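K.L.:
The structure that follows is given in the form of structure tokens.
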There are 2 protein chains.
Amino acid sequence: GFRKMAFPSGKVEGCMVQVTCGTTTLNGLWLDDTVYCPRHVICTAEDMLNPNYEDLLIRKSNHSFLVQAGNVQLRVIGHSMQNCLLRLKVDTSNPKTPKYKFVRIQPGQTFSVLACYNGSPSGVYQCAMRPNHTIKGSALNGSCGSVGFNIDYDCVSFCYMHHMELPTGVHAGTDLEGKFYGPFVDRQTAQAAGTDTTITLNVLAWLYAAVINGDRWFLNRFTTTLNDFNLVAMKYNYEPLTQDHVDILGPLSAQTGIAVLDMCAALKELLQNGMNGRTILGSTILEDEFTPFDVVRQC
Amino acid sequence: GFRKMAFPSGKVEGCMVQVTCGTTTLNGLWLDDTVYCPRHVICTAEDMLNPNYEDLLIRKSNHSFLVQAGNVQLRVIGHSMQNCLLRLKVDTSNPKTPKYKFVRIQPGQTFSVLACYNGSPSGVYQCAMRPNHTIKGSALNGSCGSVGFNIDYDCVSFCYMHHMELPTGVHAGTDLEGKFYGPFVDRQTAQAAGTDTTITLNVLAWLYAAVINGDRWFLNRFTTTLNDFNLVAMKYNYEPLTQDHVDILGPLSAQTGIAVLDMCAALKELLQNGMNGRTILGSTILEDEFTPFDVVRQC
């Protein structure tokens, strides 16, 4: 098979804290002398129906916030609001602060989430930002203040923070500047996600990972155009494949000697005929949570 | 629940080393002042056809083994063999040793694997020990010396270490006493693997997780005995369900208000009729890599 691996979580584990404001407690990211958490930590369940955050935050002081790093009480010496984030200045700088970056990822791109339970690391999983700008998972999977990240050598690129749980186990979130992904907001209203689609570029990359691991049964002599593939793509709830996408599949096409549009033809047949008791990389379904970058790296 | 979370890998990351003997390099486990790795590190390709481990090791000095933790080269001052493991005494105790136990797990049980390339933590995944005593994955997923573990409270329970990649593309390995799971040996030969049945207990645990998370379309009013359920289950390559398994699902049964045998009749119908394009916890297939303990822990 081909395991959907999360990044080793060690560097992010040392950064997780809990933040308590009144009766509300959630997770926060402790980097240097700042703690980052969702701004709705200052909101009770009642407050969430129509929250005036500037109105609610003026009533708070530095002592309104209880920050705890494991068994250690951190002392907050400043507070401010950056978009949908609460920024807390503390009197101690995190000695386990790794090399880090804040990045804004694109839909269809992947990252690891370290699910945390009131400051404490519980589990890690790999996921993709869905085309509808949501992250799938349970209440624990998307526990508020839990962060998404990529690790590139020694540097942690933080790209996501869990904020809201939408109906039927769907999560909405923010980057590390507090800007939401998608048309979502930090209040309890009716928020429907858009139409979720299969990440076509990702499926193709995973089919290339299949070939690299010796799985070849799905390939064919057939040839398709980009337009005729996208006619079959939309029919089965797949994302349109841009010319820019076929460029990104260059290195994987070269490594296997299989032309992108030939793999599209293979995908087309798979979409129309199914797998018929056969597996690809030990799977009965077409995986879409591996980017070309993930495949090249893990192959 | 929904997402198949691995444990936070932090405590295990600080234990990973690379061990080199001759032309072979693999992963090792550094705990206190001992380094654990597969004994076949002392073997070349030709050795692996018919390895005489006693003889191969007898003319190896302490200097024959190169061990490095990150960039620190560890001085090996002892060597011995524990079953299929090499035990290398080093001059320094691992300062990053966590509280740990070695345990042998049962087939169908779950653990996390920190996959490593030449001592460097690469990724982390959650898996189950198959009923045929194998672990599915790629070459990197099961790269020699990578360990499996659970984290219970503050304590790391190491249970598994990758040794061999089997012809089928699956992986064989030992516990941390060096005793293989299943009828496998550390020699490059033809090896009979049993049938990979579906872990029935785990599917039922997962169906309970679905109910708890408000996904209960698969439930019906039908009844069944353990005997009659197995006659259907044996036909779809599910392992027999025992009274012991029924008892294990007792707490989840009481929590959901759904009797085990009723959940069995729900499964029976799912096996016969299929899911019919519907999803359970966002999945189009039935998951068998969550234990009852995993379900309770994550819900």
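Chain B is numbered as in Swiss-Prot; shown residues: 3242-3540, in order.
Per the header of the entry, the method used was X-ray crystallography, 2.3 Å.
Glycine too: its Cβ is placed from the backbone N, Cα and C atoms.
In case it helps, Swiss-Prot gives these features for our protein:
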ACT_SITE  B:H3281  active site, for 3CL-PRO activity
ACT_SITE  B:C3385  active site, for 3CL-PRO activity
VARIANT   B:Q3429 to P  In strain: Isolate BJ02
VARIANT   B:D3488 to E  In strain: Isolate BJ04
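Just tell me what is around each of these and how deep it sits.
P.N.:
Of all Cβ atoms in the shown protein chains, 23 besides its own fall within 10 Å of the Cβ of B:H3281 (active site, for 3CL-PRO activity).
Sequence-distant contacts (6 or more apart, same chain, Cβ under 8 Å) of B:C3385 (active site, for 3CL-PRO activity) comprise B:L3267, B:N3268, B:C3278, B:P3279, B:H3281, B:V3282, B:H3403, B:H3404.
Within 10 Å of the Cβ of B:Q3429 (variant position) there are 17 other Cβ atoms, across all protein chains.
In the three-state DSSP reading, B:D3488 (variant position) counts as helix.
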K.L.:
Would you mind reading off the Cα separation of B:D3488 (variant position) from B:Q3429 (variant position), to the nearest angstrom?
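P.N.:
Pair distance, Cα basis, whole Å: 41 Å.
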